[PDB]
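S.K.: So that we are looking at the same thing, I have put the structure below in structure tokens.
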Amino acid sequence: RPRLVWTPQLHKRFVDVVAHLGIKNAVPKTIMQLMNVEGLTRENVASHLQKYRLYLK
DNA sequence: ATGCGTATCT
DNA sequence: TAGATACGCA
């Protein structure tokens, strides 16, 4: 129920999955499927990817 | 029906 | 600042 905390370990797995897939295929559902984290939703990944893209600009 | 991207909210 | 929610539109 409490908001998801993106721990350095969880963010690292996100970064590795986003690096594995290219920019084209690094979409929230494919990231989530590859990350393989229990209880992690498409919306959790989508929100994180938005902030990640803003940080890379 | 599904899910991505942007804006907006807490 | 980070993470959640809303929604337009592919």
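Shown for chain A, in order and in Swiss-Prot numbering: 144-200.
Technique stated in the header: X-ray crystallography, 2.1 Å.
Just so it is clear, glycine is given a Cβ too, placed from its N, Cα and C backbone atoms.
A:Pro171 to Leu appears in Swiss-Prot as a mutagenesis experiment; the accompanying note says: In lux-5; compromised circadian clock.
Describe the structural surroundings of these features, if you would.
M.R.: Under 8 Å, Cβ to Cβ, and six or more positions away along its own chain, A:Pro171 (mutagenesis position) finds A:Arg185, A:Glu186, A:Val188, A:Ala189, A:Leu192. Following the DSSP three-state reduction, the secondary structure of A:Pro171 (mutagenesis position) is helix.
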